[PDB]
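Participant: Before I ask anything, let me first share the structure, which is written out below as structure tokens.
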Amino acid sequence: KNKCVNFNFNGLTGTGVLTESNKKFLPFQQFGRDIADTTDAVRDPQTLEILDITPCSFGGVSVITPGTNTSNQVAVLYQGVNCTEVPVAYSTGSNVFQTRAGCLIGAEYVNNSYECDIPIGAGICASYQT
Amino acid sequence: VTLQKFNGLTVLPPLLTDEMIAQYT
Amino acid sequence: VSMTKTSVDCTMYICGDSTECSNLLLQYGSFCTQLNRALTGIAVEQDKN
Amino acid sequence: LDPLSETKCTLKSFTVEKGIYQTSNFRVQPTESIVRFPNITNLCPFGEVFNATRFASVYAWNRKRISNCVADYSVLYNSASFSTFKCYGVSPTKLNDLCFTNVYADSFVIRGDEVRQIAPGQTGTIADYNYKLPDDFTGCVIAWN
Amino acid sequence: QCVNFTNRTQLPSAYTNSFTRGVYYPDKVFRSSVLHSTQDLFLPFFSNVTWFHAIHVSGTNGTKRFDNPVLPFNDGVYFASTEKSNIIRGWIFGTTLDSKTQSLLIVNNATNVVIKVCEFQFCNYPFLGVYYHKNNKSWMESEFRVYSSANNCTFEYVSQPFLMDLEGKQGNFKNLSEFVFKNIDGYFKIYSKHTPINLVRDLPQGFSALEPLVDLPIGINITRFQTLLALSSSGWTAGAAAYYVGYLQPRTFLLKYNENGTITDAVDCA
Amino acid sequence: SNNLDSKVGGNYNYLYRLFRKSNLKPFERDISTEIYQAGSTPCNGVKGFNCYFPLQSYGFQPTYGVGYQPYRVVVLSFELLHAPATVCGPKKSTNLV
Ligand SMILES: *[C@@H]1O[C@H](CO)[C@@H](O[C@@H]2O[C@H](CO)[C@@H](O[C@H]3O[C@H](CO)[C@@H](O)[C@H](O)[C@@H]3O)[C@H](O)[C@H]2NC(C)=O)[C@H](O)[C@H]1NC(C)=O
Ligand SMILES: *[C@@H]1O[C@H](CO)[C@@H](O[C@@H]2O[C@H](CO)[C@@H](O)[C@H](O)[C@H]2NC(C)=O)[C@H](O)[C@H]1NC(C)=O
Ligand SMILES: *[C@@H]1O[C@H](CO)[C@@H](O[C@@H]2O[C@H](CO)[C@@H](O)[C@H](O)[C@H]2NC(C)=O)[C@H](O)[C@H]1NC(C)=O
Ligand SMILES: *[C@@H]1O[C@H](CO)[C@@H](O[C@@H]2O[C@H](CO)[C@@H](O)[C@H](O)[C@H]2NC(C)=O)[C@H](O)[C@H]1NC(C)=O
Ligand SMILES: *[C@@H]1O[C@H](CO)[C@@H](O[C@@H]2O[C@H](CO)[C@@H](O)[C@H](O)[C@H]2NC(C)=O)[C@H](O)[C@H]1NC(C)=O
Ligand SMILES: *[C@@H]1O[C@H](CO)[C@@H](O[C@@H]2O[C@H](CO)[C@@H](O)[C@H](O)[C@H]2NC(C)=O)[C@H](O)[C@H]1NC(C)=O
Ligand SMILES: *[C@@H]1O[C@H](CO)[C@@H](O)[C@H](O)[C@H]1NC(C)=O
Ligand SMILES: *[C@@H]1O[C@H](CO)[C@@H](O)[C@H](O)[C@H]1NC(C)=O
Ligand SMILES: *[C@@H]1O[C@H](CO)[C@@H](O)[C@H](O)[C@H]1NC(C)=O
Ligand SMILES: *[C@@H]1O[C@H](CO)[C@@H](O)[C@H](O)[C@H]1NC(C)=O
Ligand SMILES: *[C@@H]1O[C@H](CO)[C@@H](O)[C@H](O)[C@H]1NC(C)=O
Ligand SMILES: *[C@@H]1O[C@H](CO)[C@@H](O)[C@H](O)[C@H]1NC(C)=O
């Protein structure tokens, strides 16, 4: 539970973070499906309880760069990804930050609102300064 | 007004927040 | 004024969790990047608008 | 090698202009496989078959039809209790993982120098005059002193 | 134990509308606060279902009229009964129904359900019956006249036991019971309900769904079917009950699953 | 090749494999005689109960029916047009202009 795995329930093969559900199913059901008409929960068939199939985390990897003509220094964004997950992959860290956009690595969060330079999203921007 | 993920579908955030839009407004 | 930005992993959509589908998608080459450019182009103008 | 190399390659340029750029999707890898099936409720009744207190004469030879059951051969091929076990159409190793439509366990006694006559395409008085396997026989013959 | 009665008890039937009854859960999948559309064999809305009404014997001392015909079974059946005193106790389904070929026996005796699939020589007018209250203050099955042969039984199931008993009263017609029967590639399926009611006459208007109950891989070719009423070669009494029959059609049904994942309303799209 | 290799008693010089942990890969070879264990027991040395010699031979006899006879095989494998050549068919060169 709460781990990414290649499950098989009654032949329902897939990949997910299995989790304990607070849904309750009527006795004749084995599965649940979301709005999208896609499976999101399943019954443990030896010891009847409902499990949420959350998908294992994924996202776009966006690279933040000045010009090469300015510096070789770069910082990386993992879009939609909670920073706790990113060390699965720079996982040495030292400079890291979790935001509404995802996780930002190699850049320093500063309280001073400068004008936007490179747009990150969700009101964040990033830039190169002393 | 009254208002996917696992197929690789992602709803990226706007650069301006609804708060920043309220500030400009 | 704007609309919801979206970004789509064309590989995960058509071949999520499969190398075997991946090696067949590899026959088609550029089309998933061409889609990703098209979507990314839209998403940038939602900041611009 | 590093994110900078990945952008240089993505733009196909050894020098790259200022901004933010898209690169290949992060996706978490599955730490193991997992296999969840309802508790094995019951078995096909093999104790009444191989372990029967008595077996038919091959002259009258018995045919126990079988269904509504799980065919577990673990206590079967994998036991020294038989001196012979030949499948004629499956690996005996496959019987847990390959399914069947309908089942007919034949049970009887013979002489040991007659166990060879229980192979398909056979002759000698047993394979002539009381019991015969077909020339496309896909089943599995277990025999012992 | 397989003797019949000379008097031709076959007589009537009546017409009524299955308003929105006979909706059933089409699959074992939770969905909630959501509307979903599926294509399957369903009993069409308002459709002309047949009522096998038993007429009160006003002029005569007992059950002179008492029919249980062979009925067709095409695209499956919806079968529902208004039935104090447990009078309906199983069904026969099959092709020839006469031992020439295999057929299905479903029964619910005083002790257990039985389901068995054989070349049955079934009794012309098959049935069950009981010794009631006899000194023991106990009710005890004695009569089981349903076949005179069952030659080749490829499938057999019997339930775990139970003690069946009629207890607890209110004076109106108090229970509506519903069943849906299908054969799909040799899988034979049952969905069903018991729901309480209070009504005098007709199949009640209203909405409730049938949960799946059981599914048996019987493999056969049912073309027609019959029920099984209850009461040693002549002289008998049988209690009052009535039933309804209708035949499904492949139709698209919209289904409203509430938050609890229960089918709470439906639309027949045709 | 019944008329070339087959003998009335069986040309048992020719061998095939009957067991292996796994399917062999494209163009793979396996020079081995190490004993297969078909029971869950180990089985060291030459033989035992539920152990197998991993090779079996062919009784090539001309008194067998067709197909039970020896078929010699050649597979020509080659790779094309993606590199400089080293083999050509009997076409002539012309001049160059
Ligand atoms: C209760 O009363 C009923 C009516 O008075 C009675 O039913 C009648 O039973 C007789 C004898 O079985 C039948 O007699 C006829 O039966 C068939 C035709 O149905 C003919 O082959 C016979 O020759 C004979 O004419 C009556 O027909 C039958 N009435 C009807 C219309 O079914 C019950 O038997 C009585 N029951 C008890 C327990 O007393
Ligand atoms: C499936 O098997 C398990 C045992 O293998 C049964 O669960 C046990 O239940 C008892 C009573 O609460 C516990 O003491 C054990 O710890 C449980 N075992 C396990 C492995 O957790 C379970 O009952 C079986 N399934 C059904 C439907 O009965
Ligand atoms: C990132 O993931 C972690 C959990 O892996 C989230 O941390 C939880 O935060 C809530 C709110 O304060 C707490 O109630 C929990 O106890 C925290 N759990 C742990 C294990 O730290 C975090 O909220 C997530 N961030 C986002 C933006 O989703
Ligand atoms: C209800 O029907 C069942 C099935 O025919 C009867 O159960 C059998 O009863 C005899 C006598 O005790 C046993 O030898 C059998 O083994 C039972 N069969 C099974 C499958 O359990 C039952 O007796 C009937 N009940 C009544 C009251 O007639
Ligand atoms: C089930 O039983 C019937 C009757 O014993 C079998 O029908 C017999 O089948 C053989 C072979 O076709 C014929 O020679 C007989 O004349 C048939 N007799 C009768 C009365 O049918 C039927 O074959 C049996 N089916 C199975 C699967 O065992
Ligand atoms: C879905 O079913 C649940 C359970 O029957 C209902 O929740 C119950 O509501 C009553 C009335 O407020 C409470 O007394 C119970 O304690 C509730 N049960 C639980 C487990 O909390 C719920 O109302 C139903 N929902 C709908 C839409 O019918
Ligand atoms: C790029 O940087 C180099 C030094 O590395 C400098 O010679 C050149 O003028 C710069 N050009 C631009 C357009 O920034
Ligand atoms: C910036 O201010 C916030 C409060 O708005 C405070 O939590 C944070 O510690 C400050 N950071 C620094 C580096 O002073
Ligand atoms: C059969 O059961 C007996 C005990 O009743 C046991 O000793 C024997 O090993 C079993 N044989 C097989 C093949 O399962
Ligand atoms: C039912 O259907 C028949 C035609 O099959 C028709 O004669 C009869 O009037 C109809 N009535 C009702 C109430 O369904
Ligand atoms: C009462 O039950 C016993 C068996 O429990 C039976 O032998 C007896 O005949 C029954 N008596 C009556 C009057 O039904
Ligand atoms: C069922 O009926 C069909 C049509 O007559 C036939 O093809 C099929 O073989 C039958 N199966 C059995 C078990 O009789």
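In chain F, numbers come from Swiss-Prot; the residues present are 438-534, in order.
Placed from the backbone N, Cα and C atoms, the Cβ positions cover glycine too.
Under its mutagenesis entries, Swiss-Prot includes F:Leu452 to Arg with the note: Increased resistance to neutralizing antibodies. Decreases HLA binding to NF9 epitope. Increased binding affinity to human ACE2. Record note (Swiss-Prot), mutagenesis F:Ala475 to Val: Increased resistance to neutralizing antibodies. The unchanged residue is displayed. One entry in Swiss-Prot concerns the mutagenesis experiment F:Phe490 to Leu. Its note says: Increased resistance to neutralizing antibodies and human covalescent sera neutralization. Quoted from Swiss-Prot, the note on the mutagenesis of F:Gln493 to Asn is: Reduced host ACE2-binding affinity in vitro. In Swiss-Prot, a published natural variant is listed as F:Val445 to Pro, annotated In strain: Omicron/XBB.1.5, Omicron/EG.5.1. Among the sequence features in Swiss-Prot, the natural variant F:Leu452 to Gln is noted as follows: In strain: Omicron/BA.2.12.1. Quoted from Swiss-Prot for the published natural variant F:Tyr453 to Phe: In strain: B.1.1.298. Among the natural variants that Swiss-Prot reports, F:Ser477 to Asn is described with the note: In strain: 20A.EU2, Iota/B.1.526, Omicron/BA.1, Omicron/BA.2, Omicron/BA.2.12.1, Omicron/BA.2.75, Omicron/BA.4, Omicron/BA.5, Omicron/BQ.1.1, Omicron/XBB.1.5, Omicron/EG.5.1. For F:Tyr505 to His, Swiss-Prot lists a natural variant annotated as follows: In strain: Omicron/BA.1, Omicron/BA.2, Omicron/BA.2.12.1, Omicron/BA.2.75, Omicron/BA.4, Omicron/BA.5, Omicron/BQ.1.1, Omicron/XBB.1.5, Omicron/EG.5.1.
Distances, neighbours, how buried they are, the whole picture for these features please.
Facilitator: In sequence order, F:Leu492, F:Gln493, F:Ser494, F:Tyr495 are the residues of the chain that are 6 or more apart from F:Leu452 (mutagenesis position) and have a CB within less than 8 Å of its CB.
Sequence-distant neighbours of F:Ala475 (mutagenesis position) (same chain, 6+ residues apart, CB-CB distance under 8 A): F:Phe456, F:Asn487, F:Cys488, F:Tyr489.
According to its DSSP assignment, F:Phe490 (mutagenesis position) is coil.
Counting only same-chain residues at least 6 apart in sequence, those with a Cβ under 8 Å from the Cβ of F:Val445 (variant position) are F:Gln498, F:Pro499, F:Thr500.
The DSSP secondary structure for F:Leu452 (mutagenesis position) is strand.
A simple way to gauge crowding: the CB of F:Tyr453 (variant position) has 9 other CB atoms within 10 angstroms, across all the protein chains here.
The C-beta environment of F:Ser477 (variant position), restricted to residues of the same chain at least 6 apart in sequence and closer than 8 Å, is empty.
In the three-state DSSP reading, F:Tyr505 (variant position) counts as coil. In sequence order, no residues are near F:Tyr505 (variant position), counting only same-chain partners six or more apart with C-beta under 8 A.
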Participant: How many Å lie between the Cα of F:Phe490 (mutagenesis position) and the Cα of F:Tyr453 (variant position)?
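Facilitator: Each residue's Cα considered, F:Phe490 (mutagenesis position) and F:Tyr453 (variant position) end up 11 Å apart.
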Participant: Applying an 8 Å Cβ threshold (strictly under) against chain D, tell me which of the recorded positions F:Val445, F:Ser477, F:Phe490 fall inside, in sequence order.
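Facilitator: Listed in sequence order, the recorded positions near chain D are F:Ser477.
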